[PDB]
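Undergrad: Next up is a structure, given as structure tokens.
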Protein chains: 2
Amino acid sequence: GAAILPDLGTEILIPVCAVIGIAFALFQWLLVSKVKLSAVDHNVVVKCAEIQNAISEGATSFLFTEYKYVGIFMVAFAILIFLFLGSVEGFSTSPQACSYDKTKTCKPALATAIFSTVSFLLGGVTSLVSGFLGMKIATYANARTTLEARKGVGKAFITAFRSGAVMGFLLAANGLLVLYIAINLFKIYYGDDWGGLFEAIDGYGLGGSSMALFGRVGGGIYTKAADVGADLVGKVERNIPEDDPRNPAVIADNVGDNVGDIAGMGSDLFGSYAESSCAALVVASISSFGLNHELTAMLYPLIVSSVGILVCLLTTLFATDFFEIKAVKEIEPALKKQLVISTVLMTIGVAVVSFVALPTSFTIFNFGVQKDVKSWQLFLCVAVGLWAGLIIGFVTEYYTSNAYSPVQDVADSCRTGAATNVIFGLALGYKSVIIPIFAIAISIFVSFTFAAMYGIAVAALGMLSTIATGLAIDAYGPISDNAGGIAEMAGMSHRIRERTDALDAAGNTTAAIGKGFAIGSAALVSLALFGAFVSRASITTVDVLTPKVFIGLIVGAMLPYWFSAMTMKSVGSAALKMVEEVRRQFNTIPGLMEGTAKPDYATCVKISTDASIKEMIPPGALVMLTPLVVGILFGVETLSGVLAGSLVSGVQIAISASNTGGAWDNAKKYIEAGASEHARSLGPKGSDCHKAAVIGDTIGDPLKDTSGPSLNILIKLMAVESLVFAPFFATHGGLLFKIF
Amino acid sequence: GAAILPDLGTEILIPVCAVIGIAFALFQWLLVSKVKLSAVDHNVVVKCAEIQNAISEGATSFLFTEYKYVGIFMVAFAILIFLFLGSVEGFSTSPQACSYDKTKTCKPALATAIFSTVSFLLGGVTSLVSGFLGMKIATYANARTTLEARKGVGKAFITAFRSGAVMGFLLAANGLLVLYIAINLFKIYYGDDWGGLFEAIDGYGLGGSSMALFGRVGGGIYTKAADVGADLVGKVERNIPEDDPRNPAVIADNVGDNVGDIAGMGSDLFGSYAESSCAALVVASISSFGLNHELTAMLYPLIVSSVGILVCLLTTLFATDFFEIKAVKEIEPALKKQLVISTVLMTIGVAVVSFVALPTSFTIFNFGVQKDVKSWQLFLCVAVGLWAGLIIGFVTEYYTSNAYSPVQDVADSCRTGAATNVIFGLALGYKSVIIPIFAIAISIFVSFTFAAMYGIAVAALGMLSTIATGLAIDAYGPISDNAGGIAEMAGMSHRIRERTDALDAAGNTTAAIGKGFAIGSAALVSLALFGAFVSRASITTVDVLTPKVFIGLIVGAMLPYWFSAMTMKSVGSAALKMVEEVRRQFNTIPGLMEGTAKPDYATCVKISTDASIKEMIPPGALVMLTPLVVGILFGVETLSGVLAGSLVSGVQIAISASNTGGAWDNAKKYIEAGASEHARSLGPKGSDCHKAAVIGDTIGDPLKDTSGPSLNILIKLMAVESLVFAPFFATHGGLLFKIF
Ligand SMILES: [K+]
Ligand SMILES: [K+]
Ligand SMILES: [Mg+2]
Ligand SMILES: [Mg+2]
Ligand SMILES: [Mg+2]
Ligand SMILES: [Mg+2]
Ligand SMILES: [Mg+2]
Ligand SMILES: [Mg+2]
Ligand SMILES: [Mg+2]
Ligand SMILES: [Mg+2]
Ligand SMILES: [Mg+2]
Ligand SMILES: [Mg+2]
């Protein structure tokens, strides 16, 4: 049954919304361009511009190198997709009867193999663009945030936030537009074969997350090598300020914020948005929407996202135009209010979309059967994802902000040395998983009960319906981070660093929240994708108490630990190298420590470049080889276990790692700031307590910036990879069992 | 089909072996008594005995206190077993159809509710006795190991190993004898109802692990509060030797070794032994062995354990009589030979038992169907468990001994400070899980394929078939640990401390191996119990892709993290208080640092005492309340998800935690001994590298001695607890779904 909103209306609405989002991004960039600087107080302005250029150059240079390797891997893997999918039906060009309707004829499997390859490359390119554009605005907005900090913490906040909004709206609108275009283009070939249309379109998220994996891990290793090295020798050893221009690692550190926390994060969340959308589309395509060719209801997830962009635009105006920050204590609540307002506004918006873009009754594919579903039930499916997100955001704030007791007790434990700081920090992260898990569990139960895998996929999208705002508050952080780095490097007044420090602490919490959203939506979309895989692979039942499934389960649960071992070890080894280099320069360049000789920044940049480009390979291979090795050797039943295991296990370590690291960072910020008697009693900077906090922070660096956040990609990527390769595994896989 | 060994032979063989094992343990205690000392070099022996008495008193005092609370808890919980199990049949006194065969009449459920309570209390008491006896021999042989260290390493090794043997054989023999006795007594009532007999007997393992959970957590919190406190103030802050008698936390530290690493560990492994034996018994009881009332084959597990005692006795003779240690490098291989020799001899033993105590063909219950199994197939089930163990031991030795690169690299990373030491340590533990998981997975596949749940249960018992030797090599460690503590506290020669340090380092490795066997066997037995739970609860299929099972799965995966948060935070807070107290004594008691005034040990003993008794409660509650809360509220489908996720997730954090902790300890021992130039280059004691290693070591302390090893109990305990209450949950549970 047709919805109120006709198909042509949907066809107009979606790109209009994307255009509006792109326009809004450009406008914000324009407003930020009003902050002027150049390399040609004149001296402070000039110095900021020079440091900005060093950072910009370093960041652009790394991504080109990273993206060159990743893009080569992408072409290699696209060929694998083509051959494996094509081999299912012997590359025949002959049409076959639709698996979703024997009375109809569908396009050849071969076409789906081709178009899956196309959408995969599309997703990879779009994901690269997401990270690059993010890096561009971040490296443009950093120094401008620094200069605005001369006028106060509120002005600086607005520059960093407007700029964060540039990234969020660009990424959400571009991701939406590309998907919309691909669908209309692919439809020209597929015609009424919507099952094949959307199965092919599903490659988009596969490409998105494939590149995101390397961007997150590569970017992650680069930044943490520099970060740990700079901080340990500078702050713990040499008793100099963080980001001091004498420190040879400071440039790599600040470049790192852009290539990891920005570019990597950007590709990462694009993968999230793409997979959730695509997962909804596949299930709907063989549900009544796709069967009755009802375009509007079929594109329900895209309409939700179209409205999300608009909702986030309005929300943004509240922080950008309706409220002023005057005191440091107002930053975190400002940020939180963006999550609150957008959620409330999006609840309404989702109700509107459910009311006008769905028929009141319809059916959803449910493991071979068409399940009767009502539109108010779908509304609750996406709304439960939306509200799970907000809950995750609140709990994550409680655990990572130095405004609350958990982080303050972590800082407090520094009184008894680094070891107690680490014990308290590990305990905090472990403890922090409880409510997000419960939130995710509730979201699963509601959405699974109402609309099976579609409901779940649409819950994932619900959690990411406010993605423009999520990205904005998140990207705000590394920009603020760079601003303090630039302030120190340019020798600005201590008042400037205090303001940036306030901004930066809030970004710590905000980064932990973004990670919570990414993990939450990854669990959701991966479960949806798990169910879809099972159908696509002709599995009747995934029975945990069979030998094949159970070994998959316990092995899948182990993968996130293997992945974490590799990434942690990489950062550890590179940082060890970094410390040796930094020590060397301090110990052997005359005048360096005295400030009359300049350090060699390039050598540190090279160390984090070499380690990242090299060491991103094995964990990337682990994730993407796993479904192929398990699918081909052991078959779809064992692979089923693996998917379930990696999901339920990976999620726990991802959450605890990110929050522990976030907590160590803000525990350190708390001591550095001395904004209360308790904080001051832990100081001043350089005290044993401070140094214990720095130890904790640097241990948390790879936890929250390399392994932790990348785990959500491990999960969601194997999930979509297995779905895309399901027919191939079902037909040609399980060799070990076929032999014996 | 009867086997070659008649029922009467089996009835005689089992206690004969137990008694032999008891005799052998007593013989060893005797040879150890040959080493003489008394508080009535003369002044060294006297001081050694006054110190031994101080430790013995503190350990006995805490155990009584701890056991007081646990026993009280044990009685309360026993009342729940009676009521809940009794409620299944409305406390009827009438017989009813067999749950395994409705054509037959069985003993009333109410009877089984009573015999379950009896076996529960029996197991609890036997678990208490297990811990207590271990503590007795350990606090007896510690000073004897010290005094004998005056004559060389070999001499001190033997005393420590003989004493470890006492605990290993007493525990194994006693655990067997009690089980055997309880089976014969219970059979008096049950007659031909063997299903009901062994269903009731299954309470034995429930009592054993229930009470072990508190013993591992309570003892673990006690010991680690002292350990972290003593080491941070003494070694990191005040630059004095480890175990220095001036340190007021040193008595609590050394008491703790016996109270956690010995008593808690002993209960822990008794729990492992009992659950494995019992789980095999419940499946077999409704297989052909139980239905045909063939006593020999039905007691296959107890006959395996009986031959295990004999094999281990033979194995012990090799380290004890046939060989001796001249060089410290011979210690670790000596202990590993115990594992290799016992594994090989037991392979032969299990072959013989399989050949003489089983019919060549029989059936194994398999989710309703009687499955045809051959004796050679059962042989491989127990053998694959046995060999999985040896593999796990080798891999664990590789990751925790400082004779190999991973630990040496971790020690090396100390050159760049505590933060790199910690990052490397975390990475190592994450890495160490790969092969054990694979070993476990292979064990599952083989045993599940051949003989379903019975096969898996029997793989679990195979891994624990050399439990006496396993316990010997492990218990050897803390005895050595204490011996070095006594050496330092008695101001003995530096050369004495060097010898015990060598003994101690090996003990760290064997303790990590012990934990691996416990985690390996816990995975196996819990999977077997899981399957049995599913049958007993009348679940047709555990379908991962249902709302009820999946929310169980993800939540159950979260539980080990929640458990770790509690236990890590408890140690952190307790250790923090300890540090403050030790500082207080050093800063306010005149003459203390100088050596002319005595420190108040009692205050430190009180800190760890108070913290442990209080803080053992909530994690105990979490583990014990979970099956009841989920089973009653959500039902057996959800609890099924919980059990699966708990197992596959908990195993990863358990292995990684114990091995990380072990690694940091031995990295530290490596630097402390300086037995190579690389080791010496990181020294000497008090260096920045040494201090960085001590930081890592004290972070690892709660990881490997509180949270990590208790995690295996969390898994195996919820597993039996679920099976025992299965009829109850199946009848009266799932309330939330029955209402709305
Ligand atoms: K940040
Ligand atoms: K030990
Ligand atoms: Mg830093
Ligand atoms: Mg940074
Ligand atoms: Mg920074
Ligand atoms: Mg930060
Ligand atoms: Mg950092
Ligand atoms: Mg210690
Ligand atoms: Mg100790
Ligand atoms: Mg010790
Ligand atoms: Mg030790
Ligand atoms: Mg220790």
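Sequence positions for chain A are given in Swiss-Prot numbering; the residues included correspond to 2-41, 67-766, in order.
Just so it is clear, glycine is given a Cβ too, placed from its N, Cα and C backbone atoms.
The feature substrate binding site is assigned by Swiss-Prot to A:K250, A:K730. Marked as Mg(2+) 1 binding site by Swiss-Prot: A:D253, A:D257. Residues or ranges marked as Mg(2+) 2 binding site in Swiss-Prot: A:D253, A:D727. Residues or ranges marked as Mg(2+) 3 binding site in Swiss-Prot: A:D283, A:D507. One mutagenesis experiment named in Swiss-Prot is A:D294 to A, E, G, N or T, and its note says Reduces pyrophosphatase activity by over 90%. Abolishes proton transport. Recorded in Swiss-Prot as a mutagenesis result, A:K742 to A, R or M carries the remark: Reduces pyrophosphatase activity by over 90%. Abolishes proton transport.
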Undergrad: With 25 residues not built between them, what is the whole-number Cα-Cα distance in Å for A:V41 and A:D67?
TA: 14
Undergrad: I need the nearest neighbour of A:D507 (Mg(2+) 3 binding site) among the recorded positions A:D253, A:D257, A:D294, A:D727, using C-alpha distances.
TA: A:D253
Undergrad: When neighbour density is defined as the number of other C-beta atoms within 10 angstroms of a residue's C-beta, which of the recorded positions A:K250, A:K730, A:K742 has the lowest density?
TA: A:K730
Undergrad: To the nearest whole angstrom, what is the C-alpha distance linking A:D283 (Mg(2+) 3 binding site) and A:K250 (substrate binding site)?
TA: 9
Undergrad: Could you state the whole-number distance in Å separating the C-alpha atoms of A:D294 (mutagenesis position) and A:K730 (substrate binding site)?
TA: 14
Undergrad: Compile a sequence-ordered list of residues in the same chain as A:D257 (Mg(2+) 1 binding site), six or more apart from it, whose Cβ lies below 8 A from its Cβ; state 'none' when nothing qualifies.
TA: A:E268, A:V720, A:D723, A:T724
Undergrad: With every protein chain in view, how many other Cβ atoms are within 10 Å of the Cβ of A:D283 (Mg(2+) 3 binding site)?
TA: 29
Undergrad: If the criterion is a C-beta within less than 6 angstroms of any ligand 7 atom, which of the recorded positions A:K250, A:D283, A:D507, A:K730, A:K742 pass it? List them in sequence order.
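TA: Correct list: empty, so none.
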Undergrad: What recorded positions in the list A:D727, A:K730, A:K742 lie within 10 angstroms of A:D253 (Mg(2+) 1 binding site), counting C-alpha atoms?
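TA: Those near A:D253 (Mg(2+) 1 binding site) - Cα within 10 Å - are A:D727, in sequence order.
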Undergrad: Other than its own, how many Cβ atoms are within 10 Å of the Cβ belonging to A:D727 (Mg(2+) 2 binding site)?
TA: 25
Undergrad: Which number gives the other C-beta atoms within 10 angstroms of the C-beta of A:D294 (mutagenesis position), all protein chains shown included?
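TA: Cβ-Cβ neighbours of A:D294 (mutagenesis position) within 10 Å number 29.
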Undergrad: Cα-Cα separation of A:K742 (mutagenesis position) and A:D727 (Mg(2+) 2 binding site), in Å?
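TA: That separation, Cα to Cα, works out to 23 Å.
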Undergrad: May I ask for the distance between A:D727 (Mg(2+) 2 binding site) and A:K250 (substrate binding site), taken between their Cα atoms and rounded to an integer number of Å?
TA: 6
Undergrad: Within 10 angstroms of the C-beta of A:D507 (Mg(2+) 3 binding site), what count of other C-beta atoms is obtained when all protein chains are considered?
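TA: I get 28 for this one.
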Undergrad: For a Cβ distance below 6 Å to any atom of ligand 4, name the recorded positions from A:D283, A:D294, A:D507, A:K730 that qualify, or say none.
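TA: The recorded positions passing the 6 Å Cβ test are A:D283, A:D507.
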